[PDB]
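Shown next, in structure tokens, is the structure this report addresses.
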Amino acid sequence: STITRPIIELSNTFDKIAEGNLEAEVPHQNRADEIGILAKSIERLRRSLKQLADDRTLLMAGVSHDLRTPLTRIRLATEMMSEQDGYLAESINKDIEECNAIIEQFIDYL
Amino acid sequence: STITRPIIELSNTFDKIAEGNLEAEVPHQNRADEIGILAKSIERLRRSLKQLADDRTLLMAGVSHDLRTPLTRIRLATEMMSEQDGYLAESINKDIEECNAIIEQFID
């Protein structure tokens, strides 16, 4: 059948996938020639990359809350400290705030 | 046709990359036709995947580094807590350990 046009369409599509559009539609998947073989392989790569990305992102979504929990616990603990140790309690609170800043300004974006 | 083999071979290349094999050599880069363009793009992706992996490694390392400083200040601070606040120092130390655990499981 036709060769150069489907090859170009698959190349353009692949460019879209490679640069991060993992939702790009792969054409020519049903072809009974080598163009079809290529298209199926490209679709498999697309699905592979999408799987990687989704797994990683799901994992990432848990990190902020998972750090925030023990940090919050530290705060609760300082709130129980002896009134003689207001200084230490406050110092620790400032460190906690630094950690939270790292979570909000950076980790939340991962 | 004469380009059937190069196309099938590139399909094999795509399949190797999809399987996580980023070390396999991409063939047919040394041509100036459409096949060559595709092959070059595939190679660029392979290299990019490797680079991005490394970049992520260093990224997470940096995150761990940034947290370790204030976390360490807190850990050292607990040593100055009073005897009657010992249960609190222990609780906070355990919290810090939990943070660290989350971080390292994140690293891994």
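Counting starts with 1 at the first residue shown.
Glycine residues also receive a Cβ, built from the backbone N, Cα and C atoms like all the rest.
The annotation that Swiss-Prot gives for the mutagenesis experiment B:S64 to A (Swiss-Prot position 242) reads: Autophosphorylation by CDD is resistant to waldiomycin, CDD peptide probably no longer binds waldiomycin. Other C-beta atoms found within 10 angstroms of the C-beta of B:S64 (mutagenesis position) number 15, with every protein chain shown included.
The note that Swiss-Prot attaches to the published mutagenesis B:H65 to V (Swiss-Prot position 243) is: Does not autophosphorylate, does not transfer phosphate to OmpR, increased expression of ompC, decreased expression of OmpF. In sequence order, the list of same-chain residues 6 or more apart from B:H65 (mutagenesis position) whose Cβ falls under 8 Å from its Cβ is empty.
For the mutagenesis of B:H65 to R (Swiss-Prot position 243), Swiss-Prot gives this note: Does not autophosphorylate, does not dephosphorylate OmpR in vitro, no OmpC or OmpF at 0% sucrose, low levels of OmpC and very low levels of OmpF at 15% sucrose. The structure shown keeps the original residue.
One mutagenesis experiment named in Swiss-Prot is B:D66 to A (Swiss-Prot position 244), and its note says Autophosphorylation by CDD is resistant to waldiomycin, CDD peptide probably no longer binds waldiomycin. Note: B:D66 (mutagenesis position) has no non-local neighbours, i.e. no same-chain residues 6+ apart with C-beta under 8 A of its own C-beta.
Within 10 Å of the C-beta of B:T69 (mutagenesis position) there are 12 other C-beta atoms, taking all protein chains into account. According to Swiss-Prot, the experimentally introduced change B:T69 to A (Swiss-Prot position 247) is described as follows: Autophosphorylation by CDD is somewhat resistant to waldiomycin.
Annotation of the mutagenesis experiment B:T69 to R (Swiss-Prot position 247) in Swiss-Prot: In envZ11/MH1461; OmpF- OmpC constitutive. Also prevents expression of PhoA and LamB. Phosphorylates OmpR but does not dephosphorylate it. The secondary structure of B:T69 (mutagenesis position), as reduced to three states from DSSP, is helical.
Cβ neighbours of B:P70 (mutagenesis position) (same chain, under 8 Å, six or more residues apart in sequence): none. Quoted from Swiss-Prot, the note on mutagenesis experiment B:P70 to A (Swiss-Prot position 248) is: Autophosphorylation by CDD is resistant to waldiomycin, CDD peptide probably no longer binds waldiomycin, alters structure.
In sequence order, the mutagenesis positions from B:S64, B:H65, B:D66, B:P70 that place a Cβ under 8 angstroms from a chain A Cβ are B:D66, B:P70.
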